[PDB]
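Below is one structure; the comments refer to it alone.
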Amino acid sequence: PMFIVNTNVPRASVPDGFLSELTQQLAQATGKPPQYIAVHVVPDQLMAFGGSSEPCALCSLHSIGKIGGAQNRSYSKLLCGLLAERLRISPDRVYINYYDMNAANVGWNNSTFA
Amino acid sequence: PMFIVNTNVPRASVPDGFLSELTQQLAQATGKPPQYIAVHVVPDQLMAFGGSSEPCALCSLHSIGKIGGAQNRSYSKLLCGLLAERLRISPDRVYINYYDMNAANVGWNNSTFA
Amino acid sequence: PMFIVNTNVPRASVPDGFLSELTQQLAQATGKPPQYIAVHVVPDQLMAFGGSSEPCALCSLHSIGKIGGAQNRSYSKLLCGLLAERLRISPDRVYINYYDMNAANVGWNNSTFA
Ligand SMILES: *C(=S)NCc1ccccc1
Ligand SMILES: *C(=S)NCc1ccccc1
Ligand SMILES: *C(=S)NCc1ccccc1
């Protein structure tokens, strides 16, 4: 999996270790070794949620398979919890777009995963 | 809907009430309460359109349903309009990727909209 | 084609002419008129790949058709080579998401491409 967070929360409010924690928690959650996992956090965004400039986050999680009803509910609990715990972002001000990618549509190391 | 703008237009060139106007114009456009509308503007971007570095925008609109031929035509007229007027980007230098998301693939509030 | 690269490489390490080279090279590789090609580079990102903060990149390539098995392998080799040459990013620290967009779902010039 690769996971991207865009948030209006200031860089300084992103606690040390947060990328490793994302990397670790997603490894566990998806069942994939941590060497495959990309994580990307973008603070200080100019964004709004429901007209409010209170803290929020717009996210995406890409995965080849392992995408579905129950699984995505389980990810959302997990990631929202992390965003609430570490960045003080309320889960009802979080969106996470989930993408089930086909292996041939994901590039890596001069090729694709197909 | 959620709507993201990425652009090479300077930050000080984005009007103060732009997020709200995006929020409000989209809520009217899509019939969705504003409370659900997320907006996101990313200025000062290193980007080029047609080999050119004059102002441009790369955008996306994610929505659960409410995506398709006429609606997307209408959204583009609406959104290009706003980018034309407020950010003074020409419409033939704007891309807008539309995404019809399944409710099960959008995380919010420790679950999904499924 | 529109191509976006996010990377933890510092802005000063992005060489002069890189966007033009990407436009040019994407134009060559897709045969598509360069006037419609969009490129977008985002340096200094806070990101990790395999748990590591060594140079990496997360990218996307949107296109209306001309997305497929061999083509994507060809794009990956082209694009990873550029990122290796120009930004000194190892190709095994690069993800590229490929998207075959429907024309009805791509907004441009107050309309869509349908
Ligand atoms: C986890 S192993 N992610 C690999 C991946 C999947 C989909 C898109 C990009 C990267
Ligand atoms: C408008 S009600 N957008 C809600 C939404 C749709 C798709 C993805 C994130 C959020
Ligand atoms: C290359 S000609 N890209 C045009 C395009 C396709 C899909 C989405 C945005 C732009």
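Chain A uses Swiss-Prot numbers throughout; the residues present, in order, are 2-115.
Every residue gets a Cβ built from N, Cα and C, even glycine.
Long-range Cβ proximity for A:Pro2 (active site, proton acceptor), meaning a same-chain Cβ under 8 A and a gap of 6 or more residues, is found for A:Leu27, A:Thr31, A:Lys33, A:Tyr37, A:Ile38, A:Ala39, A:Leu62, A:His63, A:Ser64, A:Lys67. The active site, proton acceptor annotation in Swiss-Prot covers A:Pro2 and is backed by similarity to another entry.
The substrate binding site annotation in Swiss-Prot covers A:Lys33, A:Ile65, A:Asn98. Reduced to three states, the DSSP call for A:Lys33 (substrate binding site) is coil.
Counting every protein chain shown, the number of other Cβ atoms lying within 10 Å of the Cβ of A:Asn111 (mutagenesis position) is 17. Secondary structure at A:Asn111 (mutagenesis position), as computed by DSSP, is coil. For the mutagenesis of A:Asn111 to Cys, Swiss-Prot gives this note: Causes formation of interchain disulfide bonds with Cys-81 from another subunit. The structure shown keeps the original residue.
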Pairwise CA distance, A:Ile65 (substrate binding site) versus A:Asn111 (mutagenesis position), rounded so that it is a whole Å:
18
Going through the recorded positions A:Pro2, A:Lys33, A:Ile65, A:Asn98, A:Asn111 in order, which have a C-beta under 8 angstroms from some C-beta of chain C?
A:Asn111
Judged by the number of other CB atoms within 10 angstroms, which among A:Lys33, A:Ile65, A:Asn98 is the least packed of the binding-site residues?
A:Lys33
Pop the Cα-Cα gap between A:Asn98 (substrate binding site) and A:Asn111 (mutagenesis position) into the table, whole Å please.
27
What is the biggest Cα to Cα gap, in Å, among A:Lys33, A:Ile65, A:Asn98, the residues listed as binding substrate?
20
